[PDB]
Every structure is written in structure tokens, then in C-alpha cells.
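To start, the structure itself, in C-alpha cells.
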Amino acid sequence: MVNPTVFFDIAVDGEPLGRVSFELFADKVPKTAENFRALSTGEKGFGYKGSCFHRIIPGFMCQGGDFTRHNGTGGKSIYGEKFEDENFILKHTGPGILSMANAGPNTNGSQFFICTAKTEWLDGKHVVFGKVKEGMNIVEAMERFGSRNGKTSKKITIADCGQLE
Amino acid sequence: XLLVXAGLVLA
């Protein structure tokens, strides 16, 4: 299977900022990639469209994917409330890495983070499943609205999302 | 610290 590509159209307080696209590593983690893909297309009747990045730490990562509570306490997977760590074949190698947020082992939901740095200390604890293809500059632009404690100065939003290929 | 967690955010 060819690795699928998804896009996020980002908005800052409603104003369009730009598009970020991701390659999803379905050749390593097909279940984890499939969950993110479907949530990006909304094909199950729910997903990332209109959701926010609740926690952004400059020099670290942008966290989003909580489309039910919008604060880190919510979201769900297409398989149910949570699913297992598929594997840890892939590592947090640098900026642009796409990885699953969790609340400890085997609690993957819908929450994810886009790395803006190498996050090696997270290897083996968080399932890496994708990488930014185009629009890393948009991620960099998103980053400036975060803070050391994660709170964002403006509402950073996924205005639209879907699958490109 | 620098974690990415869902619910209980730690240092």
C-alpha cells in the first residue's frame, strides 16, 4: 500500500494561515495511520475538522486532536475510546515528526503532536506514525502563538482537513 | 518537564 497523505488547513483566530500536509507511515503502523487518516477525512462522522491545538510549546511541539473536549481530556479513536501502542519501530527524529499523545501505555485516542524539534526522550513511549511533507513553515508560524506552559495566545484551529492521496 | 500527555499534564 502507498502511504496516504493528509492535509490540515490552519486558521489563527479564524484567519487562514496556510496548509500543512503529512505523510502517514502506514507501512510501519497501519492501524495508527488509519485512525489519523479517517479522523482527518471525517468519514466516520467525527474528526479533526474545526478542532484546535490546545497546547503549543515553542521549541518542543504543537498538540491537538482533542475534538470532544478541546483541552487534552477528550477525543476518541475510530476503534473506540482507546487503542494499544501498535509498535515503536519509528523514532522522534526531528522537526515535522507526527506522533501520538497518550496518558501512559496503550491509551492512544485521537490526540497527536507535531514536533518542532527532535524529541528523543519520547522514543518508546509515543507511537510515531507520520511526518510533515509540505508547510513546515506554517507549523513554525503556529508555534509562535504558544508559550512555555502550552497556553496559546490565539485560537489555533484546523479550519479544514482531508486526504490528498 | 516536556511530555505530551492526555489528561494529567506533568512537569
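Every residue, even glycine, has its Cβ placed from backbone N, Cα and C.
Summarising the annotation, Swiss-Prot assigns domain 'PPIase cyclophilin-type' to A:7-163. Among the mutagenesis experiments that Swiss-Prot reports, A:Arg69 to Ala is described with the note: No effect on peptidyl-prolyl cis-trans isomerase activity. Reduced interaction with BSG/CD147 and ability to induce leukocyte chemotaxis. Annotation of the mutagenesis experiment A:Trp121 to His in Swiss-Prot: No effect on peptidyl-prolyl cis-trans isomerase activity. In Swiss-Prot, a mutagenesis experiment is listed as A:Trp121 to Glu, annotated with the note Loss of peptidyl-prolyl cis-trans isomerase activity. Looking at Swiss-Prot, you'll find the mutagenesis A:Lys125 to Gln noted as follows: Acetylation-mimetic mutant; no effect on its interaction with TARDBP.
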Rounded inter-Cα distance in Å - A:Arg69 (mutagenesis position), A:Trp121 (mutagenesis position):
27
After the CB under 8 A filter against chain B, the remaining mutagenesis positions out of A:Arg69, A:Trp121, A:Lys125 are A:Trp121
What three-state class does DSSP give A:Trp121 (mutagenesis position)?
helix
Using a Cβ-Cβ cut-off under 8 angstroms and a sequence gap of six or more, which residues of the chain neighbour A:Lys125 (mutagenesis position)?
A:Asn102
Counting across all protein chains present, how many other Cβ atoms fall within 10 Å of the Cβ of A:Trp121 (mutagenesis position)?
12
